[PDB]
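Here the structure comes first, spelled out in structure tokens, and everything after it is commentary.
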Protein chains: 2
Amino acid sequence: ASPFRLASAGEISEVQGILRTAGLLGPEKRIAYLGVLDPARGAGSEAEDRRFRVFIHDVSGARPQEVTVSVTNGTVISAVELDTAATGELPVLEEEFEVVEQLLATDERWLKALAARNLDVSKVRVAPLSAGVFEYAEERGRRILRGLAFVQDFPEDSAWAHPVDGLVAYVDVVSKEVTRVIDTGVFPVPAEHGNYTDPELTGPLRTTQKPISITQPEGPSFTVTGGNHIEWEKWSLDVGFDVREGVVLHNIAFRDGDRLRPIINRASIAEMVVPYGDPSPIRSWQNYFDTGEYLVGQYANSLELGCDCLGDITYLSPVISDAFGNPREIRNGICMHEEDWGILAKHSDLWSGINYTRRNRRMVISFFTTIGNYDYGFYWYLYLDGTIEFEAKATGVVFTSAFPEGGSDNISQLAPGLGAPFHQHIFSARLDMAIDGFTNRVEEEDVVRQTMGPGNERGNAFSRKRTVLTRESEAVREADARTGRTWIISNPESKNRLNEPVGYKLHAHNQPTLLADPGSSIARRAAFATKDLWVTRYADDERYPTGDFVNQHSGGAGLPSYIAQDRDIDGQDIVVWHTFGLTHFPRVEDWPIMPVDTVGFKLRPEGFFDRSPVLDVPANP
Amino acid sequence: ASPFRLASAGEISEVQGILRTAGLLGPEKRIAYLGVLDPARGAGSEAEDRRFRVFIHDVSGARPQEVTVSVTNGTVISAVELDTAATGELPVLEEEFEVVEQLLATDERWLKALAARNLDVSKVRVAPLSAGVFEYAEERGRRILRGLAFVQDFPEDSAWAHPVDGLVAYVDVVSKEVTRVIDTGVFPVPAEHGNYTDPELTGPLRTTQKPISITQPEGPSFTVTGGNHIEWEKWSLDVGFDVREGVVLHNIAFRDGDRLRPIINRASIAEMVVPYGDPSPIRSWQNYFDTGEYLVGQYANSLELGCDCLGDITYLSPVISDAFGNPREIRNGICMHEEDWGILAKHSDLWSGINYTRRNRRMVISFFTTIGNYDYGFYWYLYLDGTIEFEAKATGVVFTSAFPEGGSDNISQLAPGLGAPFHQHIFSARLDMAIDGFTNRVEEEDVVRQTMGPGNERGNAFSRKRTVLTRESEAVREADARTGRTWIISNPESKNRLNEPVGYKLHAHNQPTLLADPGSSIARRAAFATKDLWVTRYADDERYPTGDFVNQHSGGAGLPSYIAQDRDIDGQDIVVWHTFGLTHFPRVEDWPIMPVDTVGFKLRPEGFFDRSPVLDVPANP
Ligand SMILES: [Cu+2]
Ligand SMILES: [Cu+2]
């Protein structure tokens, strides 16, 4: 059995069993995170050891633990009690979603805030929002959420239309206490609804959209074996799934003639953070680590054929653990299919008389998740020509506020009285590289402009320069779109037939990075977002750019501490961390539900192959 | 009849007739360019005047002329003899393709160059290459082409595989003279072939690609009326076609309820230039103005159903003039269809219980052209949500050279002895804007970072600043990807329901602009390429960023001279010229035929609509 296979339901139950027998999962315990670990380097030969790692919350106030078990051997490998004031709180539990509203409903300061606004407490939804780390010393070591109110005029109303500004509350989830209720002033609660299925607001639905039928009459060109192993148009890989990261891709390789050549050992979105840019004390603390704090895999949608995923779809239904260690299946939580992708290569040659046209295809592996108001589609594409791509599709409902009467430098207007604060959605792709194997390096490549003169008399020449990143202390890089900057991962010990090192070139979109002041809390907690590209030496415990426990962690953790080890990355097992994000100044067209907007990156072969790798593509039927 | 309808065959014949009767098209005359002119501003009401503009070459050495005729009225509106030494030579004629080889075949200096290399003159193909303007005073006023040799080992061989380096020749096309033959040294003629249909090099073709069937069982959702008028999912526009520019889009508008709101009056690629970066005197002169020198519309491919254009395709077969004024149909030279485009908007709301998913579509209008070794697909997309996009798909066979033995700072290696010089492919999109009508302005929008402190105590705030471009002297702008710079075209007299000016935001890719030294010939002839965005006041004779006659024109013409008029562009009929390009350092995978690579831009509504414009999209069948 492939040691990269998906966790099965029986594997989760065995973790539950091992923890129970070990005395680690009594009735007061809640699993906040559970996931299989990747096989260790070199273990390929031989003998399974499927290890699972668990974060265990205790609802009685006892200390939480990090536990690794061996489902293979039925043992506890490690169990450590965590001092959350130092190393962070556990991830948010799904069971804590409703607690913030429930505690506030009977708090007299909250009820007073709502009475001044003539709002019925029974119609006041409270978003359970991650707290971060600011000035409130009582919160250190405590599991806090913060709450912002949204009025639901009726049970199928969109509360996002009716933010209650000037009001925020903090609660201690464990002790079940409201620690602070801040009311800075009354704002009108925007009156319009945002119900995008209401015929009054949609108007009569269009009748003009004729059907588009996409079918594969002989079925798809990719095979799935071993539960999650894909073979498609020379690509080979395994599709993993982790409750924190979502879909992960393992062992991406390309059959080049008779050789299976590795390209990327592990590909994941290791963090995704939404910083807000509104300096109001009602929201100036909000930074939602969708991945590290909430666990995006956990909230993956079940994707409906014909509507969520069109064409000939093959699904995976990954398993996760519920809060008590029982397996739960996410039905149709991963969609897989191949698509047409236009012209691959075309040339009509006058001299030879030959006219040639070939079509491209891509393999698509995706999931869609929902974190409160946000919805994101994570898409990995593999193309016939070797190009690898990632794309995020950001949609959902924008996070709202009041629109101040004097306007705002940090908030857009969507509807009368309704604002939407400025924010970014910033991702980190963790690419554990394996270009032709693990001995890799990274070069930064800039265009070079040349001055007209001797050896360049007509002033037309231009060139490129590549700079090797030799050690981690040199591997924190920024974009330079003006100089066409890219980063090439090569194998300096593997040369193509032209005696040049095989490589792949990372093409970024060069969007703005984290805008927050460098002295801010979020710049410290999300340092990775402040730079476009990081290279580290591989290490099995360096998994997320933000560290293991993001929630209410003071800062510094993660990449800035990994990098300080100043390890050799010049022909070594290395990891590329690419920051990329969307800067979102909301527009009216984003309201009441926003059209998808996208961000991502791609890697293209750069002398990896001896010549084009798609010459064996046949003329289309 | 819509005055934006395509030229018909009868219209071309009537031009021929009018010129013949007027004494302007005797047997020594060759039409180098012919195209309908756009209706003048305000002529909507009323009465046709279909005017055509013609550039007439004279093969006897008499001066060429620029002529505008009225096919409506059967008259010559204007005819002016051109002093090509001042205002430029005419565009390259298709009939001149073979002349460069034919003249050189019997020239003793050329034959000597080839004999030293043991090449059979009968197997030596010569690319007819535009000359530009350099140090050769004898060329001023003369119609010159330059030639580079490529060996074809047999009639169906790819000559690009066998460049003959160290050798270039210049010829006077009219006098039929070889003006110079420069032989700077012998290089090996690369030996490998590049025949991508040869089973020896492709290997056995793949059998793994299962079929993908895309159909529309009730036909497409767009209608074509009046020959070229498209109605699709609230969009309205006309598809034009000009032999120089290719597909042009007129009168792009969006039905918003009961109003037809204009967005863009005219959209075209007004120039496309390929500068080379190899300082060798054999190629340091090459800069191929595919649009302005060669006329891309002229070489549009006939696009084959199922292979070039998949799905339910509606074609236009535009008409052009041959060199004698006879109409010629480009069969299936424009493909039109709609496609699925993934998720449009999705949200799964916990509080309201509603789960919502809608799919996107785009309308696609494209053509594909071949200029020697290059092939380009020009694609215009319209999306349901109002986004407009352009994409170029660059493929074909890379222009080759020898690979020097000591390597090269300006040339990649593709195969033993085979080089491909560095180059860029730089486009200019001419967008004659009409945001809600003609009274428009442009603002440059940058992200603003804020310093932590008073009014921003937690250091999270960020904002934006918009700078109006008031006059043409302020409207030459450059990218700043780091600050998320975009440009917003608004109508300062048309406000959405929130009292904010309607607009569209141009999202560029922020690729490098022209790399050549600012003092170089190409920087002067292609000044537009040196900056990302230009705004001019509309004027009916300001059509191309490079002027009317690009071929062998000394420089300065075009945008830098338009801009100097310093006209008011703050709430006026304006035109946005966006430079965008690909910088191409060829890779081994580009050889022997290159996979498509892409570049483009998009515009997104920015407060143009009162709320999302796709709320009336129905749940998919
Ligand atoms: Cu957003
Ligand atoms: Cu190129």
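Residue numbering for chain A follows Swiss-Prot; the residues present correspond to positions 9-629, in that order.
If you check the header, you will see the structure was determined by neutron diffraction, 1.7 Å.
Any Cβ shown, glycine's included, is placed from N, Cα and C.
In the three-state DSSP classification, A:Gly305 (substrate binding site) falls within a helix. Here Swiss-Prot flags A:296-307, A:379-384 as substrate binding site, drawing on similarity to another entry.
In three-state terms derived from DSSP, A:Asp298 (active site, proton acceptor) belongs to a helical segment. Taken from Swiss-Prot, the feature active site, proton acceptor covers A:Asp298, and the record attributes it to similarity to another entry.
While the structure shown retains the original residue, Swiss-Prot records the mutagenesis experiment A:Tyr382 to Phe with this note: Loss of activity. DSSP assigns A:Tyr382 (mutagenesis position) to a strand. The Cβ of A:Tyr382 (mutagenesis position) has A:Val282, A:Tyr296, A:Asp298, A:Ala402, A:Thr403, A:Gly404, A:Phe407, A:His433 as same-chain neighbours under 8 Å, each 6 or more residues away in sequence.
What Swiss-Prot records for A:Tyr382 is active site, schiff-base intermediate with substrate, and it gives similarity to another entry as the kind of evidence.
Around the Cβ of A:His433 (Cu cation binding site), the number of neighbouring Cβ atoms within 10 Å comes to 21. Taken from Swiss-Prot, the feature Cu cation binding site covers A:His431, A:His433, A:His592, and the record attributes it to experimental evidence.
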Ask   = Which residue, out of the binding-site residues A:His431, A:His592, shows the minimum number of other Cβ atoms inside 10 Å of its Cβ in this structure?
value = A:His592
Inquiry  = Give me the sequence-ordered set of same-chain residues, not including A:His431, A:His433, A:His592, with a C-beta within 8 angstroms of the centroid of the Cu cation site's C-beta atoms.
reply    = A:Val282, A:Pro283, A:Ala402, A:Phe430, A:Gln432, A:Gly589, A:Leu590, A:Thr591
Query = Whole-number Å distance between the CA of A:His431 (Cu cation binding site) and the CA of A:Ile379 (substrate binding site)?
reply = 16
Ask   = Among the recorded positions A:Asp298, A:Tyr302, A:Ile379, A:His592, which have a Cβ atom lying under 6 Å from any atom of ligand 1?
value = A:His592
Task = Tally every other Cβ atom lying within 10 Å of the Cβ atom of A:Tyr302 (substrate binding site).
result = 25
Message = Taking the Cβ of each of the binding-site residues and counting other Cβ atoms inside 10 Å, which one has the highest number: A:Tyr296, A:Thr299, A:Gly305?
response = A:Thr299
Task = For A:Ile379 (substrate binding site), write down the residues of its own chain that are at least 6 apart in sequence and whose Cβ falls under 8 Å from its Cβ; none is a fine answer.
result = A:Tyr296, A:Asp298, A:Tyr302, A:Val304, A:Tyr307
